[PDB]
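First the structure, in the form of C-alpha cells, and then the observations on it.
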Amino acid sequence: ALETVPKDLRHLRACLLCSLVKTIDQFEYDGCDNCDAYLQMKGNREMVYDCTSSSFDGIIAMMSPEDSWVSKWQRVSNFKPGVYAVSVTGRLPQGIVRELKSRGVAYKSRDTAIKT
Amino acid sequence: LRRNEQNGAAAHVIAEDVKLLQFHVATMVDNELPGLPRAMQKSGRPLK
Amino acid sequence: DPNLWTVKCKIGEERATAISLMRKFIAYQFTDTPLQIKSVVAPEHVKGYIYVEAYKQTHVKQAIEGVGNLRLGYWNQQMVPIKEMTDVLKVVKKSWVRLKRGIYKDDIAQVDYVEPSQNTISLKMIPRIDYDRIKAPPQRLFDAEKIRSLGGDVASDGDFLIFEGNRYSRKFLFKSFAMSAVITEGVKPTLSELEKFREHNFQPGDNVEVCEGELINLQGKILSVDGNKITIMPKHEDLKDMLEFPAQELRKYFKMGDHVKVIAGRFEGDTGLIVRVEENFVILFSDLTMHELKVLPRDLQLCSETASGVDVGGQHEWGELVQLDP
DNA sequence: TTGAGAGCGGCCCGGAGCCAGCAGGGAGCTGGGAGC
DNA sequence: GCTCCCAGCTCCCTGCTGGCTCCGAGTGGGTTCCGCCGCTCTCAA
C-alpha cells in the first residue's frame, strides 16, 4: 500500500531478504513490511544498515504476485504487493543467517546479477 | 554502435541504430531516395 | 503473458516519466478509468524509450495518454520481440581524478587530501585561467605574481592564494571538489601527467619469439592477436603447425638487418635498420637521420612504408630552412 | 547569497522497363469403368 | 478388376495489365544565408 510506497528518491536502499526498496524514513518508522516479525527491523539503525543493502540494480512495481511471471522468476510470488529490486548486492551477517536458519527461514541471496 | 555492441549488447537499440547508420550511409550515397525523407542541415539546405 | 510495447519518452527523463505514470496509476486505480497495464521497464542504459507490459496497444495508449513525454510515441507503438523479454531485464557491468563540470572538465587532478566526511576531497589542478586578462583556456602553471599584478579578486598569503570565486592555489590550484563530481576509477594518468603532478600490442605480420616453455627459441610471424591471452598462430621456421602462445610468452624479436618502426616514445615515428640486438636494448641507425637509437623490443615494429621526413604538424620537413631569429 | 550573463559543451508530363497479379492450355496422376 | 484411354483435377507456365523512376537548350548581376537550447558559474545589487 501507500505505506510501502516510498515517498522520495533520497536514501533508497533495498532489503536483503525480500528485496524491499524503501527509504530510511519508513524503515525507521516501521522497518520491513514482509519479514519484520522474523528480522526485528524496527527500533534500531546499526543492525538496519547490516540487514539492508544500498546497492540495488533495477526495481519492479509488482502488485499481483499470484499472476506474474516476473514474480515467478524473482521468487516473490509469495510476498505482498510492493516495490522489489531485481538485483541486491550484499549479505546478512553470519549470526543473523544462523538465527534465521534456526527459526526455519533459510536465507536465499537476492543477488541475481551476473558477475562477469 | 561499437561501444553498445561491446558492452550493452541491447540488441534492440543496436538494431535501431544500425538501421539509422544504414540510412546515413545511404544518404551519403544519394540524398535523393524516394522511399525515405531527405537529410538536411541547420541551414535547411538538403545536403549534396 | 502480457506483451511489451516500446514507447518513446523524452531523452534523460524516462525515470521521471515512469515515476509520474505510476503516481497517476496510484491516484486513478480506484477510479472508473484504471490502468490495465501490468508494469513498466526503464533500463538504466536505454535512453529515448521505455517498455510497457500490456496485452493490447489500446491499453498502452490509454496508459500513456498522461504526461506529454510520451506524446511522440502516442501516435504508434512497436511490439518487443518474443525472444526479447530475456534481454529486456539483463544488466551488463594519492590517486588521480577528473572533474565533470566547469572549465576544468576532463582534466587530470591529483588527490592531495581525502576528507573523512565523504563530501569533498582536496585536489591539485593546473589552472586553466587567463588571470583576469581576457575575460571581463589551455593548462598552464599558476602565476601568483602575475595574478597579484593584475589585481582584481585576489588574496595573497605567500605561496597560498585565493582568486576568482574562492579558487585556492598553493605553490597549482588546491581546491576541494565533490565526490560525485569526479571519477576515481579508470583515470590512469600518463608519464607527462605524473611529471606535472601493462600493455600488449601485437599486430599481424610481425615476428615474435618464444622466450620460455618447451617451445623456446622458436620465432613465428604474427597472424592473430587477442586481448591478454593471444593463443597466437605462429609461423615458426621449419614448422607448418600453428602453435598457441599468449602475449606474455612471446617477445617482439626481429632478425638482424631489417626495417623497424618506433610505435611510441621519444623516437616514435622513426624508421631505420638495427645495428645490434641485445637482450633488451636494440640499437638502430635511423634511415633519414643517421642517428643511433636504443629501444626496447616492445617499442619496435615492422612496416614497408619508410619515414615521410615531415614534422608531425605538417609545417616543416627535415633538412629545411627556418628562421632562428630575424 | 542569489540572479543573470558569458562562454563552454552537447545535439508537368512523355516513355519504358519492370514487377506482380491473374487467366488459360496441358500433361502428369489416379480414379472410372469399358473391355477382355 | 487391372491396365489404359479418358475425364477431372492440379499444379503449371507462359502470356496480359498497373505503380514507378527521371529526365527537361546557351552568360551578368543582384539579394540572402550560414543554430538553438541548455546550462552553470561571476559579478552586481
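Quick note: numbers on chain C are straight from Swiss-Prot, i.e. 176-268, 276-318, 335-369, 371-396, 416-544, in order.
Quick check of the header: electron microscopy, 4.2 Å.
Keep in mind that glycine also has a Cβ here, set from the backbone N, Cα and C atoms.
The domain 'KOW 2' annotation in Swiss-Prot covers C:420-451. Helix, strand and coil counts from DSSP across the domain 'KOW 2' (C:420-451) read 0 helix, 7 strand, 25 coil.
Marked as domain 'KOW 3' by Swiss-Prot: C:472-503.
Neighbour density for C:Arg246 (mutagenesis position): within 10 A of its CB lie 14 other CB atoms from the protein chains shown. Where Swiss-Prot documents C:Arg246 to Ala as a mutagenesis experiment, the accompanying text is: Reduces the affinity for Pol II elongation complex; when associated with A-247, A-249, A-250 and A-251.
Counting every protein chain shown, 14 other Cβ atoms lie within 10 Å of the Cβ of C:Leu247 (mutagenesis position). For the mutagenesis result C:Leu247 to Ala, the note given in Swiss-Prot is Reduces the affinity for Pol II elongation complex; when associated with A-246, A-249, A-250 and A-251.
Listed in Swiss-Prot as a mutagenesis experiment, C:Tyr249 to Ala is described as follows: Reduces the affinity for Pol II elongation complex; when associated with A-246, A-247, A-250 and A-251. The Cβ of C:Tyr249 (mutagenesis position) has 15 neighbouring Cβ atoms from other residues within 10 Å, across all protein chains displayed. Taken residue by residue with DSSP, C:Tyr249 (mutagenesis position) is part of a helix.
In Swiss-Prot, a published mutagenesis experiment is listed as C:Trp250 to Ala, annotated Reduces the affinity for Pol II elongation complex; when associated with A-246, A-247, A-249 and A-251. Non-local contacts of C:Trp250 (mutagenesis position) by the CB criterion (under 8 A, 6+ apart in sequence, same chain) are absent.
Neighbours of C:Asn251 (mutagenesis position), defined as other CB atoms within 10 A of its CB across all chains, total 11. Under mutagenesis, Swiss-Prot gives C:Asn251 to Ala with this note: Reduces the affinity for Pol II elongation complex; when associated with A-246, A-247, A-249 and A-250.
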For the domain 'KOW 2' (C:420-451), give me same-chain residues lying six or more residues beyond its boundaries with a C-beta closer than 8 angstroms to one of its C-beta atoms, as numbers and ranges. 457, 460-465, 467-473, 519-520
Cβ under 8 Å, sequence separation of at least 6 from the ends of the domain 'KOW 3' (C:472-503): give me the contacting residues as numbers and ranges. 419, 425, 437, 509-515, 517-522, 524-525, 530
With DSSP as the reference, give the number of residues of the domain 'KOW 3' (C:472-503) in helix, strand and coil. 0 helix, 15 strand, 17 coil
